[PDB]
Amino acid sequence: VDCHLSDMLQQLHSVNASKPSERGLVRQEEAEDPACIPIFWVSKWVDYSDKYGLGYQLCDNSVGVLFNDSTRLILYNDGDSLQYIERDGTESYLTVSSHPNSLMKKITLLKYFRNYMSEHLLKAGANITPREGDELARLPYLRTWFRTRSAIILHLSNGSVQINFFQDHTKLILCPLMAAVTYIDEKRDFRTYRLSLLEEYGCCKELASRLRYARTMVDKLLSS
Amino acid sequence: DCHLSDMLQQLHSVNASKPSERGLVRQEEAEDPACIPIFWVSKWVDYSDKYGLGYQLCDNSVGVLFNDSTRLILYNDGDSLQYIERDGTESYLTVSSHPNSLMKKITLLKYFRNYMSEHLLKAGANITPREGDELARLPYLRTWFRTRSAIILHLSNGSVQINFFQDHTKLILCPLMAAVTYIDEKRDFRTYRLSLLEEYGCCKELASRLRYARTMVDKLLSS
Amino acid sequence: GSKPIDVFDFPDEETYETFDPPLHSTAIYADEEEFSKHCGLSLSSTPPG
């Protein structure tokens, strides 16, 4: 979403311009707003882009794939419902039991992705409990993604941008609708902040340096 | 068919002992790697609406059972050919020198072979060939049929192979050795003596496939 | 068999292009053992520890 990435870029420019870590007093706790906790994030992923594409699991246990041919296939958490997004954005809804002939391969590959992730990878944010009515939210798909030497950047179709850092396992989940960011630290503790309140109360250098990196990555998302 | 009747007797004896209903099943005691079969079907193509059923054997030879009930086999040298007529009569030729009446079937064979080599996985590719096995007579596909759950392949040496679609498991029954090879859903390849499965027992999954096998051998003898 | 063998329109390179079997054995992509292996050697998210 070009308009959501633009708002997030402005939001990041603002907070980074205030230099939130260069302050005598930092009251990062006052910038917290638990009401902004995200509904969806990426909890697992596998880069098979050499052959098939990028497989991933969302925190609601749904699974999706962004194939190299720029189509997408989402298996809802019931294990049967399916959504297929062509290169044109042409959405379609089917079921695994329908056993479509034109999707046999992609369906099989998605199951392989699902099986590997379930049997070999940890669920990020497993300690985050779901609020009532989160089941009604529309399920997003992975619009675009890329990896640097230090992180993977995942842009969801609801406007959210997620950045997972490889070495220390810290993660950012940015929500331009709330002008908010959720940070998962090395100890796996979750905290959600209003970006505008970080400008006004400050934060530690760990989070500030990652918000500087995030802005750079949002510019890269907007380039292509 | 003498070989089918022997296989039926073996399967009847084993299944009647209810081998999965033992206090202690010791299936591994029945394994006998000396009974690995020499030949099995490693790929197949069902084009029976137009041409017939093409297949590959594990030695990389190929064959077709055409809709007119004749068969053509290409050896793994890629030139030698064997034609089996409707009454089992066998003749030998080559890709470079052949009756003109077989030109169309030869071309059809190459299409099956090229399709299989570029689209299909080789079953049992892990199994290594032993010395002297390349001296064995090449069998051909005598008959085949398809059910809801499996494809059944009856080879001219007496072997019956059953490939289950859902979980990719496969059975290779050899009446000469009174043996069964089972390829489970992880592609693990194990050969068992049927007499020892009757004595020591076997797991529920294999016991179920062996009851199915018996029903299918009964059907092969019916027609 | 009751269906004929239909080789009355046979000859050649595009005739292999019209070669479209409706049913066949397991395809090369359907090797889950090899898939899982590549995933193990490729980049992925954090494993259990």
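Numbering starts at 1 and runs along the chain as displayed.
For this deposited structure, the header notes the method as X-ray crystallography, 2.0 Å.
The backbone N, Cα and C atoms fix where each Cβ goes, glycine too.
Under the DSSP three-state reduction, C:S25 (mutagenesis position) is assigned to coil, being neither helix nor strand. Annotation of the mutagenesis experiment C:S25 to A (Swiss-Prot position 77) in Swiss-Prot: Insensitive to PLK1-induced degradation.
One entry in Swiss-Prot concerns the mutagenesis experiment C:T26 to D (Swiss-Prot position 78). Its note says: Failed to enhance the PLK1-dependent degradation. A 10 Å cutoff on Cβ-Cβ distances gives C:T26 (mutagenesis position) a total of 16 other Cβ atoms nearby, all chains included.
Under its mutagenesis entries, Swiss-Prot includes C:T26 to E (Swiss-Prot position 78) with the note: Failed to enhance the PLK1-dependent degradation.
What Swiss-Prot notes for the published mutagenesis of C:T26 to A (Swiss-Prot position 78) is this: Insensitive to PLK1-induced degradation.
Between C:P11 and C:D12, the deposited coordinates omit 16 residues, leaving a Cα-to-Cα distance of 6 Å across the break.
For C:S25 (mutagenesis position), the Cβ neighbour count at a 10 Å cut-off comes to 23, with all displayed protein chains included.
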